[PDB]
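Novice: Can you read through this structure? Questions will come right after.
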Amino acid sequence: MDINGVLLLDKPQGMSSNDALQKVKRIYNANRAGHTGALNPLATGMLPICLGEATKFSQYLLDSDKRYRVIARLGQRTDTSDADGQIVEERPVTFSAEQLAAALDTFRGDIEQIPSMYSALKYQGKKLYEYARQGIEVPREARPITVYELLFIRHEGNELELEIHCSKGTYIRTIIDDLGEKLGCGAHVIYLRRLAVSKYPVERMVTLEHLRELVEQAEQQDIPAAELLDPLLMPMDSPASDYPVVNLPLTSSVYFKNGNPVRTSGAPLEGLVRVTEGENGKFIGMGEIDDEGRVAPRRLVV
RNA sequence: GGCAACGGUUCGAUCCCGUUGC
C-alpha cells in the first residue's frame, strides 16, 4: 500500500532541499519521492514533497508561482549573492529614499533575469555551480520571469526587507544582487523564507521536527506512524487542482485506462484536465482534449 | 520499470519532473 500524496514541509535552515526530501521520504517509508522546487540551505519555508503516485504531476507545481520574504544586507556583495558566500565588494550605502523607490519599481511586472552562476541551471550536462566552484564562468541567457507584487516592508540601517510574489524559476537572490548595483552599494541576501507555493494553505505546513515528534508519539502510544502522518498529506491530484475536472462512468473509463481516447459530456474544448471515475469521483489521472474533442489519457495513476 | 543525452526547479536532486535516443 504505497503512500500517495503531497506533504507541505517547512524546510529547516542550513539544509539542502534534497536532504530535507530524503528525511521526509524515509520518515513516510515512501517508495518514491520528489520535491516541486528547491530552496537554498540558508532559506526556509514551504517545500512541497510529492510522494508515490503524486510525483507524476509534480511539473504543475514546479511551474507555479511562489511568494517569498527576504532581507538583504546593503553595502556588501557576495560571490553567491547570499550570506552563504565570500564577500567580493564592500561599499557605502548612500542612496536616497527616492532612488530606492525607483529601483524597487524596475523589478515589477515582466522582466528578464540572468541567474547566479551558483544555481542548478544546467549547462552542457553540468550544474552551473559546478563550474562556479571550479572557478569557471559560462555564458548565460537572460530568462523571462514575472514579478506579480513587490512589497517594501522596511529599510533600517544596512537592512532592506521585502516580500515578493513571482513566477517559477525566479531567483530573488539575483534581484537583490541586481538591485544592489542599481543603488550603488551592492547587496547579498541574509534572510529568505518561501511563504507559499501556488494557492497552498501555509496552515498545512509542518516542520521536520514536528514530523519527528509525531513519529515519536506513535511508538509511545503503540500505534502505526501512518495513523498520524497520513492525515497531514494533501490529495495526490492537488498539484493539478488548477485544472477542470471531468468524471467518466465506470463504462467509459475502462477504455480510457487502456490508452483509449473517450467522449464525455462536460468536457472542456481544450487543454489538460483531471479525470475521475463514476461514483466516488475517484481520481485516475490526467487527460487532454485532442483534435476530435475526445478526452485522451496523458498520465495515469496505477 | 531500466540505461543514456539534454533541459527543468532559487545552489551540494545520481535520487523528482520533462524532451529525445536505446
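Since chain A takes its numbers from Swiss-Prot, the residues it shows come out as 9-310.
Looks like X-ray crystallography, 2.8 Å, at least that's what the header says.
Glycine is no exception: its Cβ is also placed from the backbone N, Cα and C atoms.
Per Swiss-Prot, the features are:
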BINDING   A:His43, A:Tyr76, A:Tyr179, A:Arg202  substrate binding site
MUTAGEN   A:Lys19 to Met or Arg  Reduced structural stability and decrease in activity
MUTAGEN   A:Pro20 to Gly or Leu  Reduced structural stability and no change in activity
MUTAGEN   A:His43 to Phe  2-fold decrease in catalytic efficiency
MUTAGEN   A:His43 to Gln  50-fold decrease in catalytic efficiency
MUTAGEN   A:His43 to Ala  330-fold decrease in catalytic efficiency
MUTAGEN   A:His43 to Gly  250-fold decrease in catalytic efficiency
MUTAGEN   A:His43 to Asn  180-fold decrease in catalytic efficiency
MUTAGEN   A:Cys58 to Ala  Slight increase in activity. Slight increase in activity; when associated with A-174 and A-193
MUTAGEN   A:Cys174 to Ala  Slight increase in activity. Slight increase in activity; when associated with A-58 and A-193
MUTAGEN   A:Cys193 to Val  Slight increase in activity
MUTAGEN   A:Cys193 to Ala  Slight increase in activity; when associated with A-58 and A-174
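For each listed feature, how buried is it and what is near it?
Specialist: Under the DSSP three-state reduction, A:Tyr76 (substrate binding site) is assigned to strand. Around A:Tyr76 (substrate binding site), the same-chain residues at least 6 positions away in sequence with a Cβ under 8 Å from its Cβ are A:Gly53, A:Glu171, A:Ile172, A:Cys174, A:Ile180, A:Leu200, A:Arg201, A:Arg202, A:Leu203.
Taking the Cβ of A:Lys19 (mutagenesis position) as reference, residues of its chain lying under 8 Å away and at least six apart in sequence are, in sequence order, A:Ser25, A:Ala28, A:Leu47, A:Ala51, A:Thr52, A:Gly53, A:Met54, A:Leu55, A:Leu216.
Neighbour count (other Cβ atoms within 10 Å of the Cβ, all protein chains): 15 for A:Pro20 (mutagenesis position).
Residue environment of A:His43 (mutagenesis position) contains 23 other Cβ atoms, counted within 10 Å of its Cβ in all protein chains.
A strand conformation is recorded for A:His43 (mutagenesis position) in the three-state DSSP classification.
DSSP assigns A:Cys58 (mutagenesis position) to a strand segment in the three-state reduction.
DSSP classifies A:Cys174 (mutagenesis position) as strand under the three-state reduction.
Under the three-state DSSP scheme, A:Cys193 (mutagenesis position) falls in the coil class. Close to A:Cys193 (mutagenesis position) in the fold, though at least 6 residues off in sequence, lie A:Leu82, A:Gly83, A:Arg99, A:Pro100, A:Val101, A:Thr102, A:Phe103, each with a CB less than 8 Å from its CB.
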Novice: How many Å lie between the Cα of A:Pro20 (mutagenesis position) and the Cα of A:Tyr179 (substrate binding site)?
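Specialist: So the Cα of A:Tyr179 (substrate binding site) lies 19 Å away from that of A:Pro20 (mutagenesis position).
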Novice: List, in sequence order, the same-chain residues at least six positions removed whose CB sits under 8 Å from that of A:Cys58 (mutagenesis position)?
Specialist: A:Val14, A:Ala41, A:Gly42, A:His43, A:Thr44, A:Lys64, A:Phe65, A:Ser66, A:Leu69, A:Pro247
Novice: Under a three-state reading of DSSP, tell me whether A:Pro20 (mutagenesis position) is helix, strand or coil.
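Specialist: A:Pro20 (mutagenesis position) sits in coil per DSSP, no helix or strand.
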Novice: According to DSSP, does A:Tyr179 (substrate binding site) fall in a helix, a strand, or coil?
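Specialist: Reduced to three states, the DSSP call for A:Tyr179 (substrate binding site) is coil.
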Novice: By a simple count, how many Cβ atoms lie within 10 Å of the Cβ of A:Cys174 (mutagenesis position), its own Cβ left out?
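Specialist: 22, counting other Cβ atoms within 10 Å of A:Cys174 (mutagenesis position).
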